[PDB]
Number of protein chains: 2
Amino acid sequence: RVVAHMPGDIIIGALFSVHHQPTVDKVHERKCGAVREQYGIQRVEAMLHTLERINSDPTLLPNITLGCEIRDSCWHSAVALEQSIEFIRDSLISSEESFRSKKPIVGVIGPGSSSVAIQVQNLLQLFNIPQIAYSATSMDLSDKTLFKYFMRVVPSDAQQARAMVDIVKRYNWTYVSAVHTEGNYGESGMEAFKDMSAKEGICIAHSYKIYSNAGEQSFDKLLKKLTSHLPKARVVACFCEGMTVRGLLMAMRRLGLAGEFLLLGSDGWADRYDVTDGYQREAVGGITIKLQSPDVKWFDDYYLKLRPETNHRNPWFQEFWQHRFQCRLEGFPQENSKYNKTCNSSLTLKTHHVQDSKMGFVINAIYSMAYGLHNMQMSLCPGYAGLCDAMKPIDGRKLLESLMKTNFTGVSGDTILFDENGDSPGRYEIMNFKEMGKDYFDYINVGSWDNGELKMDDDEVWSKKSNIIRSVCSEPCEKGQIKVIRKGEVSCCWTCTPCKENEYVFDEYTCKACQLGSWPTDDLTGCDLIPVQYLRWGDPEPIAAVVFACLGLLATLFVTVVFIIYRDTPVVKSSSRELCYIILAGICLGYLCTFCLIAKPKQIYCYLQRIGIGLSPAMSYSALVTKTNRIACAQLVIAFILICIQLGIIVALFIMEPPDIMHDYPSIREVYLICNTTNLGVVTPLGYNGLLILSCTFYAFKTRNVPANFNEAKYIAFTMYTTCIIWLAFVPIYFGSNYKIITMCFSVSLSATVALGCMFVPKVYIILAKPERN
Amino acid sequence: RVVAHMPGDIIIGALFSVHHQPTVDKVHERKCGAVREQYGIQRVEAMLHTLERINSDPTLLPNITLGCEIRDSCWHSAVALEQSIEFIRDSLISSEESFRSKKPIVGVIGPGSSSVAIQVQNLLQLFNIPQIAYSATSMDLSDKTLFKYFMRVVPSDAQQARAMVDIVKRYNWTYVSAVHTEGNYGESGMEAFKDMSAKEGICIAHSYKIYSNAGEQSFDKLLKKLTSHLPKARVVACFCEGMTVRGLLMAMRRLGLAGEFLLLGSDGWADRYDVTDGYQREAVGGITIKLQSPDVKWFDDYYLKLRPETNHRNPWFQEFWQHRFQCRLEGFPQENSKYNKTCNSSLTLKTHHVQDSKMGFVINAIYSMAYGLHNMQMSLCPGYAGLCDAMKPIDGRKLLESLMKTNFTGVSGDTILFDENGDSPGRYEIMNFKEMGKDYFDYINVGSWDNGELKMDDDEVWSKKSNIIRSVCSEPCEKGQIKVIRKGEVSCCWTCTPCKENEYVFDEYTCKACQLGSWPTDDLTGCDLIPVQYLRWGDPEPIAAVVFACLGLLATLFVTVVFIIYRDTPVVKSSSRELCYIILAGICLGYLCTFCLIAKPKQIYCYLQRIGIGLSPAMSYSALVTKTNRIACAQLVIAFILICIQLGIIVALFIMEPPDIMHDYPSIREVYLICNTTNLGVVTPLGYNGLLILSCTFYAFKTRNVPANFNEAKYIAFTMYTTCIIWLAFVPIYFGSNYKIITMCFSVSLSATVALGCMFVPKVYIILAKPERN
Ligand SMILES: *[C@@H]1O[C@H](CO)[C@@H](O)[C@H](O)[C@H]1NC(C)=O
Ligand SMILES: *[C@@H]1O[C@H](CO)[C@@H](O)[C@H](O)[C@H]1NC(C)=O
Ligand SMILES: *[C@@H]1O[C@H](CO)[C@@H](O)[C@H](O)[C@H]1NC(C)=O
Ligand SMILES: *[C@@H]1O[C@H](CO)[C@@H](O)[C@H](O)[C@H]1NC(C)=O
């Protein structure tokens, strides 16, 4: 086993993926693969020069030299576990005390794979050793109930899903499709995405849990299933890997459905143009995310000046010079005979210098542990250059307490701050694969994201407002009368359903209905009451009844001259001078019933309208049948008792029925203004009227041969044969249409006008028209 | 560091609590405590002699020597973790390859504490090393989703709670109280107990989460809160430790409430008479549980023959001889000067030989790994004495597969079988602290439990059937009429609520009600229909109507002699000979209405009863008013038309009302048998009868001065003044009580009998009684 070592006071180890992973036949022999350049030796020399800088910077840890013990991880779980066993036994022999030098391992950094770091944490919890990673992105590692000693200077995939939710939230897109690859990277990220999409109502058609190496027929079936949701969903969010997006683009070329689907993605194709290699006509318009990766000139100047004759601190730098430049440095102690060519002295290092994209994150973690130890020194050893007895030795409980509450500016100047879950906030970059002038598109920048701060250039993409259409299931309905209704599939496939004419829009998926006599406004906001009728205007239908009542009241005073002044003429002396007066008064009240009925409906006017309908034919017929019965001192008594019968009947009716003003409801849009007119109160005086008129007809048919009072009985019979038709035809016309005022003002005045013009007008025809018997 | 080592082919380590646990000032210096005799060196020598026996037994692993590497655990988590780091680096240097001997650690046994084994498993999962414990009882360790490489030859606390549920289930106890101490032993066991008690409806008053070192005032408050549930709950189940039970007994002595509470417990006071030390008057009757602990003579014979001059294999046996017998063996290499006295040569070892109670479980785990390796040898190296290339090397995946499906007989002969959770089933012992003849009680055996097999001696405890009363909230209710009802607190505090007289017991907490005309049986099982009345017996109330109808039918033929035979006498020649015949026929039908009404209600009999009630006074009165009107060829026509009027009326009634047989419901317990008798069908013939009788009375009052037919009109008027009272008083008596058959059979026959005896009997009084005008 090899180790790169730095001496010092506090030694902080690391696990870097120097070699490639071993195969299935090397899991027991631990034969690691070839040396990985970017993830490996670059991070090693970066940590070496970073601790050389931190030992040379007296701002933090002034009289404390921070050494290191760099051991390989080989990208595999078991080898990293073996080197962590080496770390912990070095810590234990330092605690207890050939190679008697002690080295208490305090912290350790790495490795890259989250599937390996999740194994390393289960070893490091037991030993009070905190560990800060730089490439683990799995969100289950945030659970410090299980993973207490795991901290990250990188954001999780949950904050990738957060930004993927936020960019859709900014673009007002609701019914979208989203796929994800199999594994802990895809599944957890899609779970966080669908958990945060429900906070904005963003619908998901169907998640397609595809595999990392699915077949071309399987990818074509997934593309057909995605097209089955089109055109209702256009944006496809793939929290997935780069080979997933490459297989989807292979399916888009093999299906020929390019230029339609919008492909949102995670950092699997962040700068990976090899995913869109040769697929630039199909990949256009896609939006991905990427961590901010600034290039640090510190490691550049510290790394381009390295030579194998100088860099003897790294025990595999000479092997890296041997294998990576494919030459045989025979003077080097790592002189391998596998390379046939020799190493020239002018063989430079600046050729193809492409450093790690995650280079700044390693230095961020190193400075995180550095300022954590500086906070420990400032908290426990106040005003001291080195370390006092409170830091002799150092366990990880108060070290975790110090690292949890740290804050500084990194190599990018980023304010590195740790939450309660021990995670740095996300600071991403947003790009587009927009087409250039020629047929060569690139991942061009369209802005960035930082913890909610979503700086975007909407004018950059589509070059206008003519974007991809809003991926939504239901359009917004016509909110004046039509309302939405859920079908039962998603929260955005609403159905534009109109509501009733008496139902206003109250809820977003329901209409409340107005009550009887109420109907909504023009915006379906509330309700409005329909107005009622005053029933007194120049309306041509009741004005005939008004003119007819005026003619009756004029004819009353026309008749009233030739017997009140002529009260001594023997034509009227033999006639009944009180009974005909009572009959004329009843006819006058029957004329006044027209004015009492066609008026304003009030608490007194309805009672004054309803008191006369029973009485005015009754007192007109009572004196008539009283005079008819005698065909010697009860002449004003029998008719008075017959009037008092109907008086008692109408008083007993009005005791049971108080005067009320109701509203007739012929429909939902018409509200009238009626009185307290019940069927009992209609029929009960009609029964007494029918009892009077049949007895009067039976008496007139018997006494129709009385010539007295200048043919009085003939005129009586001629009046009664007309009234027996009128008071019989009154019933169906009143019980038919809604003319309960109009027919009432017509027919009662008509009956009184007949009882005038066929009884009293022929009685004065031999008086006024014939002045011989005035 | 020290280690006890056995050479061999397959080396299986162990972690035994040899020393006592270090203090708070020795967690960094690892200064372990004094040597623990029972849990420590006894288990060490047991494993040494057990592997010596297994190497000498050619039944399993014939040409394989099973060595060991015994390292201390010191009862503390960190020291056991350090020695496990030593184990895994020994495994790694054996995998890779001064002291160049390799030793691949395959399995490891222990330690005792579950709180330490839960730390050791998080280290051993990462390395494919299975581990079998012998004292860990925590039930969260059964979760092999998290704890895949942890197996037990001991049952969990869940199977303690299972037996504590089962003994209560056998004793039919429902509303009990249960307390538990704080910690993972008490809390998980109480959670499993309350989870399994809900499978039997066993109520729990309130769990009292007390602490291990609660105050005496706190224990008195807990005792008062437990007495607050008394006497409704008597048995107290304490899945707790021994100091908990000792504190509860201190509270019982300080409160003086002894001799009442039943104390069920776990193995915290299994053989711990120090809990009940001096508390034997208060602790009587309590039931605890204990694992079966047989004494193995193998370790006895292998351990009593040990000497420090011989046992040089154990590197701390000489220190155990130094400290445990408090003498200074100066010739021994562990000659400590702390002991002033010297070691005699006759100083024996058999004095106070009290071995471990869990001694057999260690040997069970050793034989479990032995037969697992034997199953591996039989599965991978068939017919081979040693090990083939399939067992070179050996990881723990297929070793776990072999250990999961093992079965053998242990040192006690117990069939050790592992479930899907990797746990041995429980095989307990049940004891009681029953009083002896003197005042010295002991933990006497009352049976055992083995995976459901609950062998108990009920005659042993209480010496009779007079036991502790069943701890229940509600007694079983009187199930004849009274039903239970839940109050809303527990599933056993039911309230004995009676139900209605028409409601039968259907549910255990609800009564279903019978319908109208139905009422339950004597056991409230279903419903029963009430019988109806036939209304024809020797009942004294309708038999008067029957005798009266017979007298009427006799008087009909009494009258029918003196005018049918005497059809030429001029007394009856001037009288109406057809009209009086029609009247007599109507009286005969009115007499027949009594027989038609008081009969069996059928579809024809109800119609025949209801056809005559309208017709029989109508045809009797029609000829009467027809003869009365003439006071010349329509004499049989006018009365016929008046009969046909009522005929048409009753046909129009029976068209609207078909003949139906209904059931009168005067109450919920009485169902009668009536016909289709509606109020319309009652009033409508009564109106025609009233129209007839008033016209007949008005005609008789005018024609009461007609002396013809030997004073006929006087008898007519005298009949009519009686019928005007009868047919007017018929209405309230019929509209009052439930005599709709009785009054109908009375009054119609009474009216016909009056119309006979005041009209025709005086008409024949001058015929039969006076034979001069026969
Ligand atoms: C919703 O997002 C679209 C994105 O193109 C934008 O044009 C529109 O103005 C947004 N709606 C509102 C109300 O801002
Ligand atoms: C880190 O953040 C906290 C709160 O956000 C602030 O009080 C502190 O000053 C910051 N650290 C530095 C070095 O500014
Ligand atoms: C428990 O209940 C069963 C059910 O009837 C009964 O047979 C048994 O005798 C009961 N046991 C005791 C101890 O009451
Ligand atoms: C162990 O149990 C299984 C099933 O219960 C049985 O088939 C097997 O024979 C048993 N082992 C022995 C040694 O009897």
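The residues of chain A that appear here are 26-122, 136-669, 690-832 by Swiss-Prot count, in order.
Cβ coordinates come from backbone N, Cα and C, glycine included.
Annotation comment: Swiss-Prot describes A:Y64, A:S152, A:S173, A:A174, A:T175, A:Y223, A:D305, A:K396 as L-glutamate binding site. What Swiss-Prot says about the mutagenesis result for A:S613 to A or K is this: Increased constitutive signaling activity. For the published mutagenesis A:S614 to D, Swiss-Prot gives the following note: Decreased constitutive signaling activity. Quoted from Swiss-Prot, the note on mutagenesis experiment A:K665 to A is: Increased constitutive signaling activity. One entry in Swiss-Prot concerns the mutagenesis experiment A:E770 to A. Its note says: Increased constitutive signaling activity.
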Original post:
How long is the line from the C-alpha of A:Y223 (L-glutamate binding site) to the C-alpha of A:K665 (mutagenesis position), rounded to the nearest angstrom?
Top reply: 114
Original post:
Nearest to A:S614 (mutagenesis position) by Cα, among A:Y64, A:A174, A:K396 (binding-site residues)?
Top reply: A:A174
Original post:
Once near-sequence residues are set aside, which residues in the chain of A:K665 (mutagenesis position), 6 or more away, have Cβ atoms under 8 Å from its Cβ?
Top reply: A:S614, A:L617
Original post:
In this deposited model, 13 residues are left out between A:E122 and A:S136; how far apart are their Cα atoms, in Å?
Top reply: 14
**OP:** Report the same-chain neighbours of A:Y64 (L-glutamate binding site): residues 6+ apart in sequence with Cβ closer than 8 Å to its Cβ, ordered by sequence.
**Re:** A:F41, A:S42, A:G150, A:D394
**OP:** Check the deposited model and tell me the whole-number distance in Å separating the CA atoms of A:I669 and A:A690, where 20 residues are unmodelled.
**Re:** 13
**OP:** If we count other C-beta atoms within 10 Å, could you say which of the binding-site residues A:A174, A:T175, A:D305 has the fewest?
**Re:** A:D305
**OP:** Fill in the CA-CA distance, A:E770 (mutagenesis position) to A:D305 (L-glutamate binding site), as an integer in Å.
**Re:** 118
Subject >> Cβ neighbour count (within 10 Å, all chains shown) around A:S613 (mutagenesis position) >> reply: 17
Subject >> Three-state secondary structure, which DSSP defines for A:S613 (mutagenesis position) >> reply: coil
Original post:
How big is the Cα-to-Cα gap, in Å, between A:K396 (L-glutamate binding site) and A:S613 (mutagenesis position)?
Top reply: 130
Original post:
What number of additional C-beta atoms lies within 10 angstroms of the C-beta atom of A:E770 (mutagenesis position)?
Top reply: 20
**OP:** Please find which two of A:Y64, A:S152, A:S173, A:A174, A:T175, A:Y223, A:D305, A:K396 have the most distant C-alpha atoms, given that the record lists them as binding L-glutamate, and give only that distance in angstrom, rounded to a whole number.
**Re:** 19
Original post:
CB neighbours of A:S173 (L-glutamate binding site) within 10 A?
Top reply: 18
Original post:
Other than its own, how many Cβ atoms are within 10 Å of the Cβ belonging to A:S614 (mutagenesis position)?
Top reply: 19
**OP:** Determine the Cβ neighbour count for A:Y223 (L-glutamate binding site): the number of other Cβ atoms within 10 Å of its Cβ.
**Re:** 22
Subject >> Distance, A:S613 (mutagenesis position) to A:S152 (L-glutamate binding site) (CA atoms, angstrom) >> reply: 127
Original post:
If H, G and I count as helix, E and B as strand, and all else as coil, what does DSSP give for A:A174 (L-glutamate binding site)?
Top reply: coil
**OP:** Could you check what DSSP calls A:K396 (L-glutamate binding site) once collapsed to helix, strand or coil?
**Re:** coil
Original post:
With every protein chain in view, how many other Cβ atoms are within 10 Å of the Cβ of A:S152 (L-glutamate binding site)?
Top reply: 21
Subject >> Rounded Cα-Cα span from A:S613 (mutagenesis position) to A:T175 (L-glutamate binding site), Å >> reply: 122
Subject >> Cβ atoms near A:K396 (L-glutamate binding site) (within 10 Å, other residues, all chains) >> reply: 19
Original post:
How far is it from A:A174 (L-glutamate binding site) to A:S613 (mutagenesis position), counting Cα to Cα, in Å?
Top reply: 126
